[PDB]
Amino acid sequence: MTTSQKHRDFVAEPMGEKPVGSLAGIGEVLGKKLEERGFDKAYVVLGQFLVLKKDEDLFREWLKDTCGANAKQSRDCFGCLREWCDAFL
Amino acid sequence: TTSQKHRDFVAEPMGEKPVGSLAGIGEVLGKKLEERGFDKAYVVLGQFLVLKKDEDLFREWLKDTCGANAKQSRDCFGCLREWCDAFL
């Protein structure tokens, strides 16, 4: 496994009411930005991911544009949501 | 308080189901949603979640997007709401 502990913990179970900070790649700095933009729960971000038809380029771009995530951070968050969906959607 | 289409949807993961699998989304609404880029039910789940599961906003969004009436929006909303209670 080369994933973050955060990734493993998030992909292992339904997300429910988890804050955006539970997402892999989303540390406190990106988290605060997301929240201020209205993305206050991981499921709201899951929502954007689905509205964008799980497209990697658009989602990672959306993340960069919304909270200034870098390549590694957006890749980690994308991977997190992709795997979660493969497991529970 | 529900149709069997509703119960069938709410009982399992939605995977790649078309939008037409959603309670209240018939062929007419389904075509209209597809033309707007909402082809799979999970994309509509996406909008539901982006709107924070808000009934009024989601139902109004559905109406504005495909012209669903009061009953059709009610059924679709209830469908996505219960599915989330079960799997989200």
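Chain B residue numbers are taken from Swiss-Prot; in order, the displayed residues are 2-89.
For all residues, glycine too, the Cβ spot is worked out from N, Cα and C.
What Swiss-Prot annotates here:
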{"type": "MUTAGEN", "residues": "B:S4 to A", "note": "Delayed phosphorylation with a 10-fold decrease in the initial phosphorylation rate. 71% loss of binding to lamin A"}
{"type": "MUTAGEN", "residues": "B:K6 to A", "note": "Complete loss of LEMD3/MAN1 and histone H1/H3 binding"}
{"type": "MUTAGEN", "residues": "B:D9 to A", "note": "Reduces binding to dsDNA, LEMD3/MAN1 and histone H1/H3. Reduced interaction with PARP1"}
{"type": "DOMAIN", "residues": "B:20-35", "note": "domain 'HhH'"}
{"type": "MUTAGEN", "residues": "B:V29 to A", "note": "No effect on histone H1/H3 binding"}
{"type": "MUTAGEN", "residues": "B:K32 to E", "note": "No effect on histone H1/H3 binding"}
{"type": "MUTAGEN", "residues": "B:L50 to A", "note": "Reduces LEMD3/MAN1 binding. No effect on Histone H1/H3 binding"}
{"type": "MUTAGEN", "residues": "B:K53 to E", "note": "Complete loss of EMD binding. Reduces LEMD3/MAN1 binding. Enhances histone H1/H3 binding"}
{"type": "MUTAGEN", "residues": "B:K53 to A", "note": "No effect on LEMD3/MAN1 binding. Enhances histone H1/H3 binding"}
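Projection of Swiss-Prot feature records onto the structure.
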residue	record	contacts (Cβ under 8 Å, 6+ apart)
B:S4	mutagenesis position	B:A24, B:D76
B:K6	mutagenesis position	B:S22, B:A24
B:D9	mutagenesis position	B:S22
B:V29	mutagenesis position	none
B:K32	mutagenesis position	none
B:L50	mutagenesis position	B:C85
B:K53	mutagenesis position	none
**OP:** Could you give the residue numbers and ranges of same-chain residues that sit at least 6 residues beyond the domain 'HhH' (B:20-35) on either side and whose C-beta is under 8 angstroms from one of its C-beta atoms?
**Re:** 3-4, 6-7, 9-10, 41-42, 44-45, 66-69, 72-77, 79-81
Subject >> DSSP-assigned states of the domain 'HhH' (B:20-35) in counts, ordered helix, strand, coil >> reply: 11 helix, 0 strand, 5 coil
**OP:** Return the mutagenesis positions from the list B:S4, B:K6, B:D9, B:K32, B:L50 for which some CB of chain A is under 8 Å from the residue's own CB; sequence order; 'none' if the set is empty.
**Re:** B:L50
Original post:
If H, G and I count as helix, E and B as strand, and all else as coil, what does DSSP give for B:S4 (mutagenesis position)?
Top reply: coil
